[PDB]
Amino acid sequence: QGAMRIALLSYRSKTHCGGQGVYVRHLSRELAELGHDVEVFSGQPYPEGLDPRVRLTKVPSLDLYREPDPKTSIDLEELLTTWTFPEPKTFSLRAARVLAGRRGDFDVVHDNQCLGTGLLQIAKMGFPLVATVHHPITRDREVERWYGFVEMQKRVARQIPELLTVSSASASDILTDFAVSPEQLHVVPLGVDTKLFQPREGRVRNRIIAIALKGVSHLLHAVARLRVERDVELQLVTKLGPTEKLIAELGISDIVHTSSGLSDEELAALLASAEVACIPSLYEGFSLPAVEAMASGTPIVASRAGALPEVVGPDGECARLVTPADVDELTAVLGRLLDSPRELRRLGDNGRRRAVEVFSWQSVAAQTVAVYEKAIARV
């Protein structure tokens, strides 16, 4: 009962990454809105828009992977400066030093996919420990920084009784790789601000939107072929001559408009102004654009790639599912959906309901508190 004291740990918290910062920013605000007191412990990159009701404690580390630059006065033995990726291992160690000073000041210690050895020391100090695993890094597809730290993560997550993952696709890939118990896992997805992301009663005719491997090339041929029959327009949200010179080759530089660095408000207006959102294999473990499109009442055309059929409702409810590499299938389903005015409304109404029913940040925060209480009950 009362305001729970929660320590939210995140070794990295980039403002725009789906996990790390966005997860930390939205979860902290909603936990504080529920009435609990949240204190976030973060390292570089430090978070940005945290709620004033949320306190931030900087855990400094040598950010040798800084964007401007890739030193004799290093103060801690945790500083490894090993060119032989120790940041998750070192963050959990430095967090154990701060957690020892506040042994009775926190009810739960929640981890944001750090999974370091120092977290096991925090649980040894009496802290109930919960860890959120967004994406199992055991997927060393690029093998065909160095992923030696993931061997430490699987040994830690296997001993944290309450584990949080965002989708069943990430849960199954954790069962296969991390060898974690199934009871150990609690699937709680990511949410969206259903107040900010909502229909706005004005949709431009024949306007598609896509937010960003990335199958954007397949969508670019779709809008290129759709131009002859329809006044199609693509609002592409990504930062980009680069590889996307397809815009020049297809002559679609006029109907394709690129935006980047948009705030959540600017994105919500654009995402609600479009008649359809396309998610072509845009799977970073969890599709925040799909949730943000459903919340806006915008029907989706997505690929059958991982958690997209799970996040998006069944085929024919919130979206139409297509085969990823198939350019022509994507082109036929888009045009047939764009030529149907009754289907754009039905899928959009069902997408708003599901977003409100399933993917609201408040519900995500409420389900997280439930996982918190399970770790408290075992202490």
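Just so you know, the numbers here start at 1 and follow the chain as drawn.
The header says X-ray crystallography, 2.8 Å.
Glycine is no exception: its Cβ is also placed from the backbone N, Cα and C atoms.
Quoted from Swiss-Prot, the note on mutagenesis experiment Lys214 to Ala (Swiss-Prot position 240) is: Loss of activity. According to DSSP, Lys214 (mutagenesis position) is assigned to coil rather than to any helix or strand.
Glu284 to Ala (Swiss-Prot position 313) appears in Swiss-Prot as a published mutagenesis result, with the remark: Strong decrease in activity. Other C-beta atoms found within 10 angstroms of the C-beta of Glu284 (mutagenesis position) number 16, with every protein chain shown included.
For the mutagenesis result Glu292 to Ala (Swiss-Prot position 321), the note given in Swiss-Prot is Loss of activity. Under a cutoff of 8 A between CB atoms, and with a sequence separation of 6+ in the same chain, the neighbours of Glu292 (mutagenesis position) are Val192, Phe197, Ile211, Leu267, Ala268, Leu271.
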Unmodelled segment of 3 residues: Cα separation of flanking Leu240 and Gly241 in Å:
9
Quick one: Cα separation, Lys214 (mutagenesis position) versus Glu284 (mutagenesis position), in Å?
10
Determine the straight-line distance, in Å, between the Cα atoms of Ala212 and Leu213, where 5 intervening residues lack coordinates; round to a whole number.
11
